[PDB]
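J.: Structure in structure tokens, see below.
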Protein chains: 2
Amino acid sequence: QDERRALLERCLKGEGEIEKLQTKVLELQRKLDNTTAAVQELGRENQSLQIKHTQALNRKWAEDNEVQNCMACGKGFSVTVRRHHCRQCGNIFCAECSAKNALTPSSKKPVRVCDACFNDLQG
Amino acid sequence: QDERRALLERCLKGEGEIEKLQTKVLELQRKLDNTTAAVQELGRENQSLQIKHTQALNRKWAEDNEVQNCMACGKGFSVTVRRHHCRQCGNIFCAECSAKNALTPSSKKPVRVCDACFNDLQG
Ligand SMILES: O=P(O)(O)O[C@@H]1[C@H](O)[C@H](OP(=O)(O)O)[C@@H](O)[C@H](O)[C@H]1O
Ligand SMILES: O=P(O)(O)O[C@@H]1[C@H](O)[C@H](OP(=O)(O)O)[C@@H](O)[C@H](O)[C@H]1O
Ligand SMILES: [Zn+2]
Ligand SMILES: [Zn+2]
Ligand SMILES: [Zn+2]
Ligand SMILES: [Zn+2]
């Protein structure tokens, strides 16, 4: 009589704690999936950055004969299509791929830079 | 009686399943806490690289008026203690803290750089 009246309580209360726990689990799962996806994107991004920073440090003024085409548009050099350098990356380009001058740490007066390095300086 | 027997079981099984679920809840929390900690850590890392990167992509030839001391030894500039620039970072140094020349992407010939940037460009 009162025996089953209390067992139902224990049971009903249990089948209820379960439903709650299960919900908490689907919850933490999604949040885990969410944060896991982000920490992985950070791992890739950190390797991407360290690598680019490294490549930016090796930068050196290129030797003319080593570059036969504009490092930006691929145009070939000749007597009519002369060489120019970017004071930022040290690469060689035609005049149309280095028509802009910018303020760099190498000179007080703006110097020649390629389009890529120009936009990097944020201006 | 068979009714009382069944109920007890229903309940025991319920208790069994709850235990499993509670451990799982704590497992997912442990993992979510570790990942959430790893996220903030790697995030600060990439930010620091962004900072160092943006900090370089904003360096210009420092104005002499805005630098009253060698960016390296604090040595103050005078009529005799002249100002000099490092072509890699654009900062100002005394002749003693910028007595070295190195190869940069800004010129074909070695240019004046501070001790830092020299050894920075691996000597
Ligand atoms: O006059 P030229 O014979 O074209 O010589 C070129 C110029 O001196 C370019 O200077 P610039 O970058 O200031 O144009 C330089 O970057 C090239 O390496 C040289 O081949
Ligand atoms: O000649 P001075 O009167 O000292 O003028 C300084 C020199 O021209 C320095 O050239 P340098 O770095 O190539 O020596 C330059 O870095 C400073 O900005 C100038 O104020
Ligand atoms: Zn070109
Ligand atoms: Zn460039
Ligand atoms: Zn320097
Ligand atoms: Zn000094």
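Heads up, chain A uses Swiss-Prot numbers, so what you see runs 1289-1411.
Quick check of the header: X-ray crystallography, 2.2 Å.
Positions of Cβ are set from backbone N, Cα and C atoms, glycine also.
Below are the features listed in Swiss-Prot for this protein:
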type: MUTAGEN; residues: A:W1349 to A; note: Reduces phosphatidylinositol 3-phosphate binding and endosomal location
type: BINDING; residues: A:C1358, A:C1361, A:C1382, A:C1385; note: Zn(2+) 1 binding site
type: MUTAGEN; residues: A:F1365 to A; note: Strongly reduces phosphatidylinositol 3-phosphate binding and endosomal location
type: MUTAGEN; residues: A:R1371 to A; note: Abolishes phosphatidylinositol 3-phosphate binding and endosomal location
type: MUTAGEN; residues: A:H1372 to A; note: Abolishes endosomal location. Abolishes pH sensitivity of the FYVE-type zinc finger domain; when associated with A-1373
type: BINDING; residues: A:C1374, A:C1377, A:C1402, A:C1405; note: Zn(2+) 2 binding site
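Situate these features within the shown structure.
T.: Annotation for A:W1349 (mutagenesis position): spatial neighbours A:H1373, A:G1378, criterion Cβ-Cβ under 8 Å with sequence separation of six or more. DSSP assigns A:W1349 (mutagenesis position) to coil in the three-state reduction, placing it in neither a helix nor a strand.
Within 10 Å of the Cβ of A:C1361 (Zn(2+) 1 binding site) there are 11 other Cβ atoms, across all protein chains. According to its DSSP assignment, A:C1361 (Zn(2+) 1 binding site) is coil.
Just so you know, the Cβ of A:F1365 (mutagenesis position) picks up 18 other Cβ atoms within 10 Å once every protein chain is counted.
Note: A:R1371 (mutagenesis position) has non-local neighbours A:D1352, A:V1355, A:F1365, A:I1380, A:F1381, A:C1382, i.e. same-chain residues 6+ apart with C-beta under 8 A of its own C-beta.
Residue environment of A:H1372 (mutagenesis position) contains 17 other Cβ atoms, counted within 10 Å of its Cβ in all protein chains. Secondary structure from DSSP puts A:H1372 (mutagenesis position) in a beta strand.
Its Cβ taken as reference, A:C1377 (Zn(2+) 2 binding site) is surrounded by 22 other Cβ atoms within 10 Å in the chains shown. Secondary structure at A:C1377 (Zn(2+) 2 binding site), as computed by DSSP, is coil.
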J.: Quick test of your reading of the structure: among the recorded positions A:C1358, A:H1372, A:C1382, A:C1385, whose CB sits under 6 A from ligand 3?
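T.: From A:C1358, A:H1372, A:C1382, A:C1385, counting a Cβ under 6 Å from ligand 3 as near, the near ones are A:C1358, A:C1382, A:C1385.
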J.: Of A:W1349, A:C1377, A:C1405, listed here as recorded positions, which sit with their C-beta under 8 angstroms from a C-beta of chain B?
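T.: Filtering A:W1349, A:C1377, A:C1405 for a Cβ under 8 Å from chain B leaves A:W1349, A:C1377.
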J.: So which recorded positions out of A:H1372, A:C1377, A:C1402, A:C1405 end up within 10 angstroms of A:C1385 (Zn(2+) 1 binding site), measuring C-alpha to C-alpha?
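T.: Of A:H1372, A:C1377, A:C1402, A:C1405, within range: A:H1372, A:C1402.
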